[PDB]
Amino acid sequence: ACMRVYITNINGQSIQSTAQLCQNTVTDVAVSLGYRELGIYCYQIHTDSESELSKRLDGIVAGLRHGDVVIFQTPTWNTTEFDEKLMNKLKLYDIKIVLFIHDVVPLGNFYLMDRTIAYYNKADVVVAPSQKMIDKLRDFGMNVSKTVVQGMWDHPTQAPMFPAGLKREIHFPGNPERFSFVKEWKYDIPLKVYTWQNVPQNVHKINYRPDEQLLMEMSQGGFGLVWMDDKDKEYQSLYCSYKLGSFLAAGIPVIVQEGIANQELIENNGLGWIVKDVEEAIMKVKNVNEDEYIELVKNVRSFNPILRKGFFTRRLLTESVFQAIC
Amino acid sequence: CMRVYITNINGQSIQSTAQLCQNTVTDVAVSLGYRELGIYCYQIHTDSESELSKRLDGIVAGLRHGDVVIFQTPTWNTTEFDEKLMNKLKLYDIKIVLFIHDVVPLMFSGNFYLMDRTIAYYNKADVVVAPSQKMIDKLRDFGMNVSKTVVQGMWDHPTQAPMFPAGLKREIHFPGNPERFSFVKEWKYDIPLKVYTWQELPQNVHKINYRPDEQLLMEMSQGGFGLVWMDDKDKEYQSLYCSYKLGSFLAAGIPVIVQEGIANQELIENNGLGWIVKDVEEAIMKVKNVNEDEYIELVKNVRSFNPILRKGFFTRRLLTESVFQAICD
Amino acid sequence: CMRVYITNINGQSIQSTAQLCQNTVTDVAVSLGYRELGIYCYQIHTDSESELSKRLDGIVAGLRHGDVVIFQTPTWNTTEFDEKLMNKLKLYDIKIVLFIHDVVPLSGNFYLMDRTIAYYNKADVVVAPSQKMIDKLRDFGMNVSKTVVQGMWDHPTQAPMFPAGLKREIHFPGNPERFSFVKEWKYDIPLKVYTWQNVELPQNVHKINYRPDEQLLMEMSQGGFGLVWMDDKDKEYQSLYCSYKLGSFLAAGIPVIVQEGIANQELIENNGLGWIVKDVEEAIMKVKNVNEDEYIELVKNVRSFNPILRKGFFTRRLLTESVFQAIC
Amino acid sequence: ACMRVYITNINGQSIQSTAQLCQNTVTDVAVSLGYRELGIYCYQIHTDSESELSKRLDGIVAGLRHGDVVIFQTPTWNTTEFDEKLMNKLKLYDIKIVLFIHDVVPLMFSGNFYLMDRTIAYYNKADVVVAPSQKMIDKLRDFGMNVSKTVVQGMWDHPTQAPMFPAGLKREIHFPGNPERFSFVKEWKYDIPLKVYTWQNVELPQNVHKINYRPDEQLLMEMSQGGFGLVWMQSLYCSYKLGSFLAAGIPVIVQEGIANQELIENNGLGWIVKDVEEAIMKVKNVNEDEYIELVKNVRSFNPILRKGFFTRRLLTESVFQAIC
Ligand SMILES: O=c1ccn([C@@H]2O[C@H](COP(=O)(O)OP(=O)(O)O)[C@@H](O)[C@H]2O)c(=O)[nH]1
Ligand SMILES: O=c1ccn([C@@H]2O[C@H](COP(=O)(O)OP(=O)(O)O)[C@@H](O)[C@H]2O)c(=O)[nH]1
Ligand SMILES: O=c1ccn([C@@H]2O[C@H](COP(=O)(O)OP(=O)(O)O)[C@@H](O)[C@H]2O)c(=O)[nH]1
Ligand SMILES: O=c1ccn([C@@H]2O[C@H](COP(=O)(O)OP(=O)(O)O)[C@@H](O)[C@H]2O)c(=O)[nH]1
């Protein structure tokens, strides 16, 4: 009996899926720690007889041995049915299971919240974006005793950082479809939106670029905006933003919405400003002098080796396996 | 973004050497930052064509175009399974390293019909790692035309078992099964023979029960000689394969006795790791005649050579060189 | 481009547990991609001041601004060396993790506390064996704000674990010159002492010759109980540290018996790894009574818990968390 | 007797030093393989007394033990005296020594030939020699180098994850080296533009675009947009520039003779040309499809350079050969 740690990893999604991006990046760190990938392909679950699905899963977990530990990165995006039966398959082994939450599907839409929580409760440790997320999940019946807070996505990279000049512009590499505040841009601060989609005056569309390029370009100065839409104001209070990690790894300060999860990280480390609303953000971008920009930048760049070396991830990947056995 | 993947069987008996080698190789591959494609040993005919195909899709779900895959063959799931795994792999734009642990039609007179199908699927790899040059030669004669070949040379035996000081015990160690090795029963000499096995034999042969490898290593290190031998039934294969027993003796820290004609025998010759003997009589005779002086030297050569074995360097180099060859012309 | 380095001592006797520890932490560290800053144990007074300085420049030659350095203390080259290594480290723009294996000023050695504390305080993060250790260190002026608790030693190993039978015997792989209760051993339960010392022992102590750790693990895994016991003058200083042999028993796969108030005692209780006893006499009683099933369970707890020990997870978490903390 | 592998690595040179860049790249690969760094700092050896030197060295190798293997990246650039002395220290341990040659000082010009005997003497204490090219090994043998086990490096790697942009057929030649070292640049006289990436002040001939020095990753991204990489100058060693071009994902043009050119030919990675004028011709005549093919070749071969495989093999093979 010789313990190995395995971790699930999705494959086959779009060139531009942040979801897969997250998992693959977590997995690369995990591989570097000695862990083993359980590759999972993103496909149409209805395409399998319930029996072919049982055996595709046997294919996926073929290397598993009792005494192992499995880190399940949820969701698989293969349907709650897949999630459920993957879990069920793992519960047949005499192993500890770490549930690593990237998103809670119902949070839209809301109905399957119950079957979601239900297989969640089968894990031994839960890793979640924030304590607020854990608290809110307990409210729906989540009863796993050992929980670990993720805090922040890393963003492992060796993209050169150029000196950050005080450009009074704002960067935002999300998609307008999901963020409608972007179409409502009123202010005379340029908003640089990085997206594939083609949809005001001061918003400037920029072509989707490989992540390393975006980082290099963003490092030349400016501010990074982390901002949700108005129903997404639920999550935001709960999830970890991926682009937040991308701003910080690039070496520029951030502007986040008052009430975002884990805001303490931003404050304690002097990484940017927590503002009430867009207006206040604009104001600060207009007010900030050369001095206080130079400070925020140096704060970001003394902080970001954590992000670029993948330590929030190495941290939770190590602690959760230990808590599972301990 | 190229990743390197390696297949690894699972599910066989704890006593199975085939799985033991594959796991060990995998353990070394993982340390090199490679990725496991786990494969479970089961009865292939409990699947419909659709199900087997989808079990394979599950096994290879993480592969992408541009990756490299090392197929550790055989899977012991049948030539049929090997062939369809290979077929799946060829749908990807990847390079395939075929790493041969055994050639199943060459190792049993009755498995020979499978030669042609085995070769056909061998010829789909970009690189073949074979135990010996002689095995590659033999493969060629049966139609194997894979242009790039790497010689494995020897099985490592990664470990940290204590090595005790080796005294000149005039005994011979043999951790194999009497079934696969019938000569055991016809043991007739007055030099003791220790047979380590889970399984009925002559007076000068002592049966010791199957221990976990680590303990076997510690015990063997106390001295004596490791015998690497095969019956005349397998004299053919012997000139071709790599013995795992060989690597276990040397890792333990004792000299070995091997039959003339065995694969990669110059390895033993040039590193002074034991004796190449014509027959069992010549070995028994050398064990009775060797003096303290000579045994001292042999043990010295073995324990200066065997860091390679214990740190997995034969495996590290084939794992590194084969992936390199798969890409570079 | 940040690298993590970790100090590691070399040159001590194959018997030195202090080196065995640093070396083990270092091995885990290297598997995590950290880099060794090798330190050799020698007579410091053989060095002129400038020689000592440049020997140190030799040790840290590979360091760069922006690196993170883990200092496993002490080096055993004496405090003067520890202090001079720390100052050398502070000359770089790096974050420093202090990893405490022992604290020298802890009775007549106490006078050294001022110097010891003054260099501890140059660290950004302190990893200490127990919270208790951290508290005592605070009473004497340690003010490093980020601290991590180690909570056990690991024992990474591949040692076969045999099935464990209930044997009413106690294993103690400790030097009997350092533990006196051994010479006083007066009980009908056999005490098995694994030691290099060529001396004879009380009637019911079985002197067993020193053996490679791997062999010791395998042998102990056949059953019996592992005793973690301190002398008497090492009693206060006891409560503080992490027992290395404790880790060895659990990694072998047998339950343990430890004195009341041992550092990180709750780990034993919360995981069902053995018993906390007042004194030897209670320990003898438990071993006399303890039944077959109750033992079976003790073992089950141990072997479900010990893959953490055997794969080095206490160390992996402290090496990972302390670096994170040094930057955060 | 637990064998560990160590590798020397220089530190403390300028950010522009290719020697350091190389030793550091090899070392990072070595660390991923589990090998341990012996960090060496570049200073002025005259500032040490004999005793101080001996103890600085003792500080550098404090972690070695009998039974280890040591890979010595030579030269250290602290001089031959330092290299000889480091080699002397190592020999005092019962270890095997791999000598990995980056440069041979006494072969740099005839003036430095007097150093050959000292150089060869200490080379000969090694158990294995890794050299850039077989040709180099042959030359060394002519001067008394007698280490029986040798390994050929072939090519520098270039570990990176720089995005590769699509390679447009730009009729331009990239050359990230400095002028004060390459005469041919100041003499440029072709209607084909030469993109020279340098930190130097100097203004440059008409059809040269002096581009400011830039981080390696950025350089790689820019070059991946297309055009040709030029390797120009001692066909003894491996060009580091070469690996940068191929990692960036564009084909190369190299001067006839240089070492290991059959790597170029056998993988269809560029052109081996007699002179500069031959290079301008091929850049003028080459058509769209011929160029898509070059790029195909380079981008299929690339992953070796980018994942550090020339280095992984020499680091694995040489340690193996040191014991076997
Ligand atoms: O041109 C682009 C724009 C987006 N991104 C990536 O997409 C991320 C943001 O995606 P998403 O909005 O889904 O992250 P979220 O903040 O919502 O968690 C950025 O940080 C980048 O990593 C990118 O690689 N190139
Ligand atoms: O008591 C035993 C006897 C055998 N072995 C293992 O079984 C191997 C021999 O198996 P096999 O005879 O199949 O090796 P090969 O024929 O390839 O030389 C030995 O080297 C050991 O590693 C073991 O672990 N415990
Ligand atoms: O025959 C022996 C006896 C001791 N030890 C090692 O020495 C440790 C105990 O040493 P020490 O008492 O110094 O550690 P402590 O428990 O006091 O921290 C054991 O756990 C073993 O790992 C060993 O390897 N072989
Ligand atoms: O703007 C620049 C110019 C050059 N270089 C680096 O310098 C290398 C060339 O160095 P050198 O000419 O010394 O190498 P050589 O080809 O002579 O071996 C390039 O490959 C780059 O990696 C760079 O990073 N940025």
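First residue shown is number 1, and so on along the chain.
Just so it is clear, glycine is given a Cβ too, placed from its N, Cα and C backbone atoms.
Summarising the annotation, Swiss-Prot assigns UDP binding site to B:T17, B:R180, B:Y210, B:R211, B:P212, B:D213, B:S243, B:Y244, B:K245, B:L246, B:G247, B:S248 and lists experimental evidence as the type of evidence. Among the mutagenesis entries in Swiss-Prot is B:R180 to A (Swiss-Prot position 179), noted as: Complete loss of glycosyltransferase activity, does not restore Fap1 glycosylation in vivo. Here the residue is the original one, but Swiss-Prot notes a mutagenesis experiment at this spot, B:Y210 to A (Swiss-Prot position 211): 25% glycosyltransferase activity, partially restores Fap1 glycosylation in vivo. Record note (Swiss-Prot) on the mutagenesis of B:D213 to A (Swiss-Prot position 214): Wild-type glycosyltransferase activity, fully restores Fap1 glycosylation in vivo. In Swiss-Prot, the entry for mutagenesis B:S248 to A (Swiss-Prot position 249) states: Wild-type glycosyltransferase activity. The structure shown retains the original residue. Among the mutagenesis results in Swiss-Prot, B:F313 to A (Swiss-Prot position 314) has the note: 25% glycosyltransferase activity, the protein dimerizes but does not tetramerize. The residue drawn here is the original one. For the published mutagenesis B:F314 to A (Swiss-Prot position 315), Swiss-Prot gives the following note: Complete loss of glycosyltransferase activity, the protein does not dimerize. In Swiss-Prot, the entry for mutagenesis B:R317 to A (Swiss-Prot position 318) states: 25% glycosyltransferase activity, the protein dimerizes but does not tetramerize, partially restores Fap1 glycosylation in vivo. The structure shown retains the original residue.
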All-chain count of other Cβ atoms within 10 Å of B:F313 (mutagenesis position): 25
Residue from B:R180, B:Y210, B:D213, B:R317 whose C-alpha is spatially nearest that of B:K245 (UDP binding site), among the mutagenesis positions: B:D213
Cα-to-Cα distance of termini bounding the 2-residue gap, B:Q199 and B:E200, in Å: 9
Integer Cα-Cα distance in angstrom, B:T17 (UDP binding site) to B:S248 (mutagenesis position): 12
B:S248 (mutagenesis position): nearby mutagenesis positions from B:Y210, B:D213, B:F313, B:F314, Cα cut-off 10 Å: B:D213
Residues B:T17, B:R180, B:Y210, B:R211, B:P212, B:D213, B:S243, B:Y244, B:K245, B:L246, B:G247, B:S248 binding UDP per the record - widest CA separation, whole Å: 20
Spatially closest candidate among B:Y210, B:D213, B:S243, the listed recorded positions, to B:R317 (mutagenesis position) (Cα to Cα): B:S243
Contacting recorded positions, sequence order - B:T17, B:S243, B:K245, B:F313, B:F314 vs ligand 2, Cβ under 6 Å: B:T17, B:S243, B:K245
Assigned element (helix, strand, coil) containing B:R180 (mutagenesis position), judged by DSSP: coil
Neighbourhood of B:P212 (UDP binding site), C-beta criterion under 8 angstroms, separation at least six: none
Neighbouring C-beta atoms (10 Å sphere around the C-beta of B:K245 (UDP binding site)): 22
CB within-chain contacts under 8 A for B:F314 (mutagenesis position), separation at least 6: B:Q152, B:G153, B:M154, B:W155, B:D156, B:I308
By Cα-Cα distance, the member of recorded positions B:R180, B:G247, B:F313 nearest B:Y210 (mutagenesis position): B:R180
